[PDB]
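Colleague: Sharing a structure with you now.
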Number of protein chains: 10
Amino acid sequence: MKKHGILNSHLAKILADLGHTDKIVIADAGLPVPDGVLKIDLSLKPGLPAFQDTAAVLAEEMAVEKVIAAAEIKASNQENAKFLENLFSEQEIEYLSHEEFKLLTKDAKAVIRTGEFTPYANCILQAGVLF
Amino acid sequence: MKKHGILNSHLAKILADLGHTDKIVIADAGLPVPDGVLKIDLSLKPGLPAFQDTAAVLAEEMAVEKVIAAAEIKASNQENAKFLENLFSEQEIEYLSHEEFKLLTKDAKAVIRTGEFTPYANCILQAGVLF
Amino acid sequence: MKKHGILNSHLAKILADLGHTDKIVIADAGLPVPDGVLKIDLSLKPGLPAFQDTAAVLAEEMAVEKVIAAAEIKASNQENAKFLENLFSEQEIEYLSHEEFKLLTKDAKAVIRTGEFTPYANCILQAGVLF
Amino acid sequence: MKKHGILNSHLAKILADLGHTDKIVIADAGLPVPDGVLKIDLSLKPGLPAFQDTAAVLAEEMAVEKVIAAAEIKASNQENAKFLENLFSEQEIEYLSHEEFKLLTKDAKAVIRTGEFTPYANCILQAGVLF
Amino acid sequence: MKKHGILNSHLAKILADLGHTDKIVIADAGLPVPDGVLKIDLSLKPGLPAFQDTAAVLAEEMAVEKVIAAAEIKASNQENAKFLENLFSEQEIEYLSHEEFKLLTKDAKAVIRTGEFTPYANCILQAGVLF
Amino acid sequence: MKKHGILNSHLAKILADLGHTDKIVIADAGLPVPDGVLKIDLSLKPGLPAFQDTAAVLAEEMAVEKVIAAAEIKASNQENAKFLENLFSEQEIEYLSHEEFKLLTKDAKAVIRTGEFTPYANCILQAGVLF
Amino acid sequence: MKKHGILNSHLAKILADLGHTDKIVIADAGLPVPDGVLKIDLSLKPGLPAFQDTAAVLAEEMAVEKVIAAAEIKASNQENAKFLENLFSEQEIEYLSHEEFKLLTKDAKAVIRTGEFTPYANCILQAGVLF
Amino acid sequence: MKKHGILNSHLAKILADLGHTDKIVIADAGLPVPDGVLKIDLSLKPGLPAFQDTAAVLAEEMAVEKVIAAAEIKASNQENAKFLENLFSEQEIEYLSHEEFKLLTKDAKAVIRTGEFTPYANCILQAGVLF
Amino acid sequence: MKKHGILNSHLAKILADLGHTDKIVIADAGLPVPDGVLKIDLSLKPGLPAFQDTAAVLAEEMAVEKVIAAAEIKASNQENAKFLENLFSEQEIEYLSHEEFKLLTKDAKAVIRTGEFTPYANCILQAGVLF
Amino acid sequence: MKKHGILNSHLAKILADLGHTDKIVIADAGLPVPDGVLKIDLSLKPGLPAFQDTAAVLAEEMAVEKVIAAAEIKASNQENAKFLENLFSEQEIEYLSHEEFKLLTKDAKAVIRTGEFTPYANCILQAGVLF
Ligand SMILES: [Cl-]
Ligand SMILES: [Cl-]
Ligand SMILES: [Cl-]
Ligand SMILES: [Cl-]
């Protein structure tokens with residue numbers, strides 16, 4: 001067995017290829033996945049896994065230099081919006097319209113679908129560099 | 001969005017094709033997956049999701065006429081062994097040696113990998129019929 | 001066997017991947033399917049299955065936020081036009097020219113071909129969200 | 001549009017390649033499909049389409065020299081058993097154990113899944129020759 | 001064996017998918033086939049099968065609402081030009097320059113190659129509808 | 001255009017790879033094609049192309065060192081049986097049971113389907129060598 | 001074995017599909033092949049096979065309507081330039097800049113690589129017709 | 001970028017899928033790779049990377065339960081043989097004939113090729129479990 | 001075994017297809033790889049193999065006519081920048097901004113990832129010709 | 001361009017993957033190629049390239065430890081048989097019956113077809129090692 005790194009085999013393969021500026025998306029149960037973008041669905045039932053838990057695991061296994069979310073999150077989902085600010089304190093958090101957000105996901109290397117059933121619980125993590 | 005059935009998109013596709021006697025495997029984080037068998041990895045981190053959580057969701061979305069597990073589960077993993085007995089109290093449960101169990105996984109339509117970090121936490125659910 | 005959801009295995013896989021705003025098409029026996037769009041043919045013979053029967057099953061298994069149809073349906077197929085208006089009384093129904101309608105089908109995730117032998121008996125169902 | 005022959009596009013492609021002695025299967029909603037055999041699912045909901053309707057259409061579009069069915073059908077589904085005997089009065093009808101029947105399906109060119117929710121409502125149609 | 005419809009297995013598969021306005025091309029032995037367009041070659045030797053033989057079989061198995069040919073056919077291949085006029089006397093026949101004709105073949109579902117060794121012996125059959 | 005050789009593009013590709021002892025099959029409209037064996041269908045309608053015409057074209061484009069046919073051809077189809085004896089005078093003509101014949105076709109590089117509607121009009125041409 | 005036509009199996013397949021105006025390229029050992037264009041490498045060692053030997057064989061097996069080469073060939077490779085002029089006496093020979101020549105290779109059906117180790121020994125053969 | 005685990009993207013993907021008892025091979029530059037087994041070539045030039053450097057990295061990123069090498073390594077490559085014995089002090093080390101060793105490589109998930117230019121510098125690492 | 005040329009099997013395949021002006025990229029551990037471009041990862045651990053070691057092997061096995069690197073390498077990675085100048089003293093070295101450099105990698109035949117952990121340690125080698 | 005090694009890009013890729021004992025076949029224009037074995041056709045016309053020229057290039061670019069040929073070559077093709085003996089005087093040359101020889105080609109990594117038009121002009125080169 002693999003001693004270190006993220007436990008999920010699908011995610012490990014994606015993290016392995018990340019280069020500077022590559023993007024991955026963490027999504028709620030409703031976000032549409034653009035054609036041609038790999039979809040890794042971890043959901044089991046509503047609320048499992050949760051957006052926060054998934055985002056937390058990724059934060060410690062991936063070097064993030066920038067986080068992108070939809071402005072709508074601050075109003076429609078304040079609890080998860082704070083979680084992000086708190087989790088990625090040192091990182092730059094950029095907000096956009098949910099529409100612009102969806103356009104950006106077309107460039108993602110993958111969309112990770114969680115079991116999150118709350119509005120606008122989605123974010124794009126932009127890979128940083130280790131040196 | 002799909003209104004009914006299992007939430008996971010990969011899993012729904014597998015359940016959709018199940019016919020009478022088809023088998024799927026729920027596995028712990030260490031079970032090897034035979035070549036040619038589709039692997040759906042739901043693991044996030046050790047213990048998440050758990051064998052019990054996964055097995056419960058599947059029992060709720062699939063008609064199971066028989067369950068198969070390794071005999072070593074009773075002696076080395078009593079908690080989960082009893083969980084299976086209780087969950088599938090109405091189905092026929094059969095115990096084979098772990099070696100025979102693995103040979104049987106070769107005929108499975110898929111192996112669902114959980115984040116379970118306890119010994120012999122694996123089972124084969126054999127589909128029943130709705131009429 | 002799968003306990004809940006749509007019975008058709010091909011359709012179940014399509015519904016499983018639906019995200020907010022994704023579109024699917026229910027079509028009569030004559031509608032052309034754009035290159036690159038998945039085609040699921042349920043027809044058996046003229047009139048089986050009917051547009052009405054197919055649309056009814058989908059409405060029950062999928063969350064629809066909007067329905068799109070060709071204005072021409074109100075002129076050459078009033079029967080199905082009324083059925084559509086009745087079935088989706090709660091949803092927003094928009095009529096476009098048949099030409100525009102066909103253009104929009106290029107973005108559908110799939111076209112479901114029925115055995116319906118009446119003119120303009122086609123519609124686009126746009127997926128809603130469960131939360 | 002195609003003027004003659006079976007309306008279903010998937011089925012037309014299968015019938016087109018049929019040579020003397022090739023086999024196709026008409027099945028109820030529960031029959032398992034062997035790995036490697038093409039599966040065409042026409043089901044819409046329980047009972048639609050019915051075994052009888054599907055078998056009738058195929059008999060009209062394909063030259064059948066022999067029909068194979070499981071002996072169990074005469075016991076648990078007399079209605080469909082009679083229909084079969086009547087529909088193919090001119091053809092040779094052989095009954096085998098359901099176990100043997102399933103084995104023979106491994107050599108079929110395709111399995112056509114209907115919405116039939118009654119036991120052992122399955123049959124193998126062996127193609128004849130037109131000259 | 002298939003009882004009704006066109007005898008050629010490759011062709012039956014193509015006709016099976018035709019929807020209103022879809023196009024197929026019948027070509028002489030020299031027409032170039034655009035990249036991405038399926039080529040079905042029925043030629044055996046020069047003149048076998050002939051353009052006329054092929055076009056007649058297709059007219060009998062497909063509903064054609066419009067025919068398209070190169071204007072150069074009238075001047076350089078009168079026999080076949082008149083044949084088309086007579087065969088499709090009830091359909092709308094449109095003449096474009098051979099250069100425009102070739103550009104149009106890019107949107108065809110397939111090109112059927114005949115053994116015809118006479119100039120501009122090509123045409124596009126545009127599928128009509130059965131209701 | 002290709003100046004020399006067989007006109008059919010599909011057949012030319014097959015002949016190009018022939019080595020000493022490779023086999024190709026010429027078949028009537030009813031012969032079943034084994035799984036995994038390439039099928040090139042030249043049929044247009046019943047009787048076109050004919051078995052004799054196809055066999056004749058192949059004879060002049062391919063070096064044949066042996067012909068294999070089903071014994072049944074001599075009784076059930078004497079006219080085509082004579083054609084073969086006459087066409088491949090210098091070649092060795094071996095006869096087998098139609099059943100053994102069908103088994104042998106599994107090794108063929110391709111099956112060429114003609115529009116021949118007469119019994120046992122099938123043969124296997126075994127490639128010879130040019131030096 | 002195949003009796004007539006080019007001996008090389010790869011090339012035979014390419015020639016077989018040629019339609020009027022299709023292009024193939026004969027290249028020296030250094031010409032870059034555009035992505036998407038099939039490459040058939042015949043080189044064994046420097047000078048084997050020569051551009052002249054390869055061009056001569058293709059001229060005998062393919063109907064050439066027009067030849068295209070880079071102007072630079074007249075300056076740095078007069079020997080092969082004269083050869084080309086003489087081999088294709090009856091055909092039109094167009095000279096373009098090497099840069100434009102390379103752009104046109106992107107439309108070629110194939111690039112045939114030779115062992116030629118002399119500058120600008122490349123040419124495009126545009127297929128003609130046999131009627 | 002990925003924070004933890006092996007740095008090589010290809011290897012990370014291989015380790016990610018490892019289950020208990022799965023095997024990977026570390027090989028010298030001459031070991032043949034069985035058909036069907038994925039090959040990951042890390043060699044740059046003779047001696048880079050060394051068998052020792054590669055084996056050391058894998059030992060730190062993978063849970064090794066058992067090591068298998070060819071007996072011949074003790075005779076012709078004592079240096080690397082001692083290395084292996086010391087690196088895997090706690091693991092079981094089985095020596096088989098080189099011929100048997102090669103047969104076992106057919107079951108490996110991958111063969112990692114190094115730049116090692118010394119005889120029998122090959123070994124099979126059998127995955128253990130983390131619980 | 002292959003007697004001459006680069007030792008790495010993956011790289012040998014890429015060098016084998018190089019034509020005049022084709023490009024390959026040598027990258028540090030963080031450079032992102034554009035979609036569609038082949039990635040050959042030779043890294044083992046940080047600093048192994050080094051940028052200099054990789055570039056040196058390539059310069060000896062590939063005819064280079066031009067080198068391209070980011071301007072930023074001169075100030076942020078002086079050591080490697082000097083190496084680059086010395087190694088390719090004969091060839092033309094062009095410096096672009098890193099952003100412009102990355103756009104150019106879109107056209108590369110491959111990206112060779114090294115274990116280099118220093119910024120802007122990337123370069124494009126543009127193939128020359130041997131005559 | 002690649003500076004060293006065999007010039008042919010197809011062959012370079014095959015030599016790159018050779019491991020100890022791997023085999024490649026050099027064949028005359030008539031040797032049949034087993035299904036599943038890669039065929040690289042270098043022939044241009046009868047006698048070009050010749051068996052001797054091809055074998056000579058390979059012997060210089062590949063480390064050979066053993067040569068295998070049909071016994072029949074000694075009596076039916078004396079010239080090439082002598083060449084074989086002289087070229088591989090150091091290596092072991094084993095002679096089997098042609099039928100046995102052909103069975104061995106099943107395991108070859110590739111068959112290189114030459115333009116040789118003389119009987120039994122085939123041989124298997126079994127790869128050796130460089131250390
Ligand atoms: Cl479902
Ligand atoms: Cl049909
Ligand atoms: Cl040919
Ligand atoms: Cl990892």
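Quick check of the header: X-ray crystallography, 2.0 Å.
Placed from the backbone N, Cα and C atoms, the Cβ positions cover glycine too.
Not my notes, these are from Swiss-Prot:
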{"type": "ACT_SITE", "residues": "I:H20", "note": "active site, proton donor"}
{"type": "BINDING", "residues": "I:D28, I:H98, I:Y120, I:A121, I:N122", "note": "substrate binding site"}
{"type": "MUTAGEN", "residues": "I:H98 to A", "note": "Reduced sugar-binding affinity"}
Colleague: Across the record's substrate-binding residues I:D28, I:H98, I:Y120, I:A121, I:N122, the largest CA-CA distance in angstrom?
Modeller: 13
Colleague: What does DSSP call I:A121 (substrate binding site) in the simple three-state scheme?
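Modeller: Looking at the DSSP assignment, I:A121 (substrate binding site) belongs to neither helix nor strand, so coil.
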Colleague: Just checking: which of I:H20, I:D28, I:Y120 have a Cα that is within 10 Å of the Cα of I:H98 (mutagenesis position), counting only these recorded positions?
Modeller: I:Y120
Colleague: At 10 angstroms around each C-beta, which of the binding-site residues I:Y120, I:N122 has the fewest other C-beta atoms nearby?
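Modeller: Looking at the binding-site residues I:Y120, I:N122, the Cβ with the fewest others within 10 Å is that of I:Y120.
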Colleague: Would you kindly give the Cα-Cα distance separating I:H20 (active site, proton donor) and I:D28 (substrate binding site), rounded to the nearest Å?
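Modeller: Distance between the two Cα atoms comes out at 25 Å.
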Colleague: Report the residues of the chain - excluding I:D28, I:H98, I:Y120, I:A121, I:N122 - with C-beta within 8 Å of the mean position of the site's C-beta atoms, for the recorded substrate site, in sequence order.
Modeller: I:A27, I:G30, I:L31, I:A69, I:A70, I:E72, I:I73, I:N77, I:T118, I:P119, I:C123
Colleague: Given the recorded positions I:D28, I:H98, I:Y120, which pass a C-beta cutoff of under 8 Å against chain G? Sequence order please.
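Modeller: Checking chain G against the recorded positions, no residue falls within range (Cβ-Cβ under 8 Å).
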Colleague: Among the recorded positions (I:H20, I:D28, I:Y120), which are close to chain C, meaning C-beta separation under 8 angstroms?
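Modeller: Listed recorded positions meeting the cut-off: none at all.
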Colleague: So if I draw a 10 Å sphere around the Cβ of I:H20 (active site, proton donor), how many other Cβ atoms end up inside it?
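Modeller: Neighbour count, Cβ to Cβ under the 10 Å cut-off: 19.
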Colleague: Do any residues at least six apart in sequence from I:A121 (substrate binding site), in the same chain, have a Cβ closer than 8 Å to its Cβ, and if so which, in order?
Modeller: I:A27, I:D28, I:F51, I:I73, I:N77, I:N80, I:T114
Colleague: Run a quick check on I:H20, I:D28, I:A121, I:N122: which of these recorded positions have any Cβ-Cβ distance to chain J under 8 Å?
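Modeller: In terms of proximity to chain J, the recorded positions that count are I:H20, given in sequence order.
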Colleague: List the Cα distance (Å, whole number) between I:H20 (active site, proton donor) and I:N122 (substrate binding site).
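Modeller: Counting only the Cα atoms, the answer is 21 Å.
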